[PDB]
Structures are given as C-alpha cells and as structure tokens.
Amino acid sequence: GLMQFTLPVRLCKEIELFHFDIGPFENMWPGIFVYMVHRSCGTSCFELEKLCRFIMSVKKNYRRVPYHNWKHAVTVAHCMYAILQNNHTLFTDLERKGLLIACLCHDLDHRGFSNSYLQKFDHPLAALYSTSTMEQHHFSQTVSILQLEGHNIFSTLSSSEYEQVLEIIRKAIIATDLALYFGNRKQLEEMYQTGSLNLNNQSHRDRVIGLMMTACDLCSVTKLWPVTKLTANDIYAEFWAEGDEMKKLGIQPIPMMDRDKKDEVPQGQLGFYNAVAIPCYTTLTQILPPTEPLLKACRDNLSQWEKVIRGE
Ligand SMILES: Cc1cccn2nc(CCc3nc(-c4ccccc4)cn3C)nc12
Ligand SMILES: [Mg+2]
Ligand SMILES: [Zn+2]
C-alpha cells in the first residue's frame, strides 16, 4: 500500500516549511518519508519496493515509548529534509541519501532509558558500548535491517560507495548523542569566528553534519508553541518513567527525571534553551543562513517559557 500512496497536494507546500508538524498525519508518515526522499534525492535513487520494505521494518523496530518512538524518527527526518532542501548544493547525492536514512534510524530500538542509566546499572548494552551507548546500538540496528532480505537500499551502489554511505550514517547517528554536541558546537563556533571553516575540509564536514543532526534531534523546540508544549509532555513522561525505576532501586534521580519536581519544568526548559537549543541554532544559522527560521522559532518558544515562569 506504500508504493501506491500519494501525498495530498495541500501537504506538498507545507512540508517544505521548517515548522511543519507531522503530528496530525500519522497514517501518512511512511509516505511522507518516501515523498521527502524523492524530492531530495530524485524519483529513482532507491528501488521503490526495497525502500518501502526498509521503511516499514524501521517502523517496526521502534518501541511504544512516550518520546523516542516512530513519530520522533519521522520528525527528525523531516527537519533534515528542510535543511537539505534549503542548502541542497552544499551536500553530495550520497550525503542526502545517508542523512535522511540516518535521521529515520537514529533512535532505532530505543528503550526509554538514558546512556547514564545503562552504564550505572550495568545493562548488557553498556558492556559492549563504552561511550554513546544507545547511539552505537542504533547504528547496529540500522545495519541489521539493511542486511535483511530485500531491504538493502544501497545494494545497487559500488562497494566503495556502500562503505562510504554507512560511514556518513554511523557518524550522523553517533552525533545525536547530546554529550558530544557541546564540544562540537564550541569548535564550530571557533572555526566560524576565526573565518577558518571550510566545507571542503572533511573533518569540518562531519562536524557541520553533526550539528545538523543535533538541530534536527531537538527540533521540537522549533515548532509552534502548542506543538512544542505538547511534545514536552511526551519527553518528561519518558524521563519520569526512568526516574521511577531509580527510586525503586532506592536512588533519587536527577530533578529532570523526578516527577515530584515537575514545578521546575519551566525553569528546566528555560535552562535547556539558553544552554543547549539557542546556541545550537545560532551556530547553525551562522554556517547555514537559510536555517534561520529554526532559530527564530526556538527564540519564540524561549520567550513562551519565559512567559510561563512569570505567570502570564
Ligand atoms: C525540548 C527538548 C528536546 C530534546 C531534549 N530535551 N530534554 C529536555 C529536558 C529539559 C530539562 N528539564 C529539566 C528539569 C529540571 C528540574 C525539574 C524539571 C525539569 C532540566 N532540563 C535540562 N527537553 C528537551
Ligand atoms: Mg537518541
Ligand atoms: Zn532522537
């Protein structure tokens, strides 16, 4: 049914926008991804039967957790689409192929627990993955689906370009570990301020792509206020579920994961915007000027949380 799916003409104009919310169109998400692939890469860059088989298998490998779910995957993929479409020339055909697949697969098989939980509580996954625990597992899940019968969408590529594309994917998924973002953004800010940033430099390229992955991962802060607030509910519901497990183990979780400290959510968001989000989209807008609407919408939601704090 996915190969026969067609996108409504009204969605065609609105999908191009940075602030587009996929929320209301759940039944259309697989077809929306296909549409986005064809517009960014071309109508023939993947075999349609293999692509539709890959997408539905990716969908199946997302769990029914409050936040890191199938919806989040498509939301991140859409924000990447808008970035790629507004900056199409700066990126190669292979980068466009890998980054959209990576965004859809970046949280594959997420359990709803942070990398800290798995490490501190000696979860099997943290045994084989030292740093960026879940992120390395997400890439491992992506390869596993690719290596299934009739799912290998890169099979028509040469062995040179096959190993090239999954390196883009690997680096992109690992970059979604927020722990690595803070250092990455500082370096990119430095490279820009000194006027020494170069897109032909491959280490610079992986870093810009890295910041792009974060920008897409956090893009719920770039939607219209009501969507932004509603997503926050899903985020904390997952955090609080992790905090409850720590409480059953006797340990008090950090206030972010403590449902009894939910009064400090507005100030918690305020902190997240000023320390994480605003800096992320500021540096991205500097490097890629067409991405400005992301920073504009993030600033608008910042003042909204400021408006929440002062009881307005
Ligand atoms: C909006 C969004 C996107 C992606 C990821 N995240 N992660 C968050 C937690 C924000 C947060 N919330 C608290 C907090 C602290 C004490 C009490 C209640 C909340 C602290 N922080 C940093 N927001 C997001
Ligand atoms: Mg993740
Ligand atoms: Zn994510």
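Here Swiss-Prot sets the residue numbers for chain A, with the shown residues being 724-1035 in order.
Every residue, even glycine, has its Cβ placed from backbone N, Cα and C.
The Cβ neighbour count for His791 (active site, proton donor), using a 10 Å radius and every protein chain shown, is 23. Taken from Swiss-Prot, the feature active site, proton donor applies to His791.
According to Swiss-Prot, the 3',5'-cyclic GMP binding site annotation covers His791, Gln992. Under DSSP, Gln992 (3',5'-cyclic GMP binding site) is assigned to a helix (H, G or I) in the three-state scheme. Residues near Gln992 (3',5'-cyclic GMP binding site) in space but far in sequence (CB under 8 A, at least 6 apart, same chain), listed by position: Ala955, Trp1028.
Its own atom aside, the Cβ of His829 (divalent metal cation 1 binding site) has 28 Cβ atoms within 10 angstroms in the protein chains shown. Under the DSSP three-state reduction, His829 (divalent metal cation 1 binding site) is assigned to coil, being neither helix nor strand. What Swiss-Prot records for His795, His829, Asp830, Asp940 is divalent metal cation 1 binding site, and it gives experimental evidence as the kind of evidence.
Around the Cβ of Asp830 (mutagenesis position), a 10 Å sphere holds 26 further Cβ atoms from the protein chains shown. Sequence annotations record features per position, and here Swiss-Prot assigns divalent metal cation 2 binding site to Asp830 based on experimental evidence.
A mutagenesis experiment is reported in Swiss-Prot for this position, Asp830 to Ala, and the note states: Loss of activity and of zinc binding.
Among the mutagenesis entries in Swiss-Prot is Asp830 to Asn, noted as: Reduces activity 1000-fold.
Around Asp940 (divalent metal cation 1 binding site), the same-chain residues six or more apart in sequence whose CB sits under 8 Å from its CB are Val799, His829, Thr899, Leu901, listed in sequence order. The Cβ of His795 (divalent metal cation 1 binding site) lies under 8 Å from the Cβ of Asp830, each on the same chain and at least six residues away in sequence.
Proximity of the recorded positions (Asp830, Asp940, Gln992) to ligand 3: a Cβ under 6 Å from the molecule is found for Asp830, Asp940.
According to DSSP, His795 (divalent metal cation 1 binding site) sits within a helical segment.
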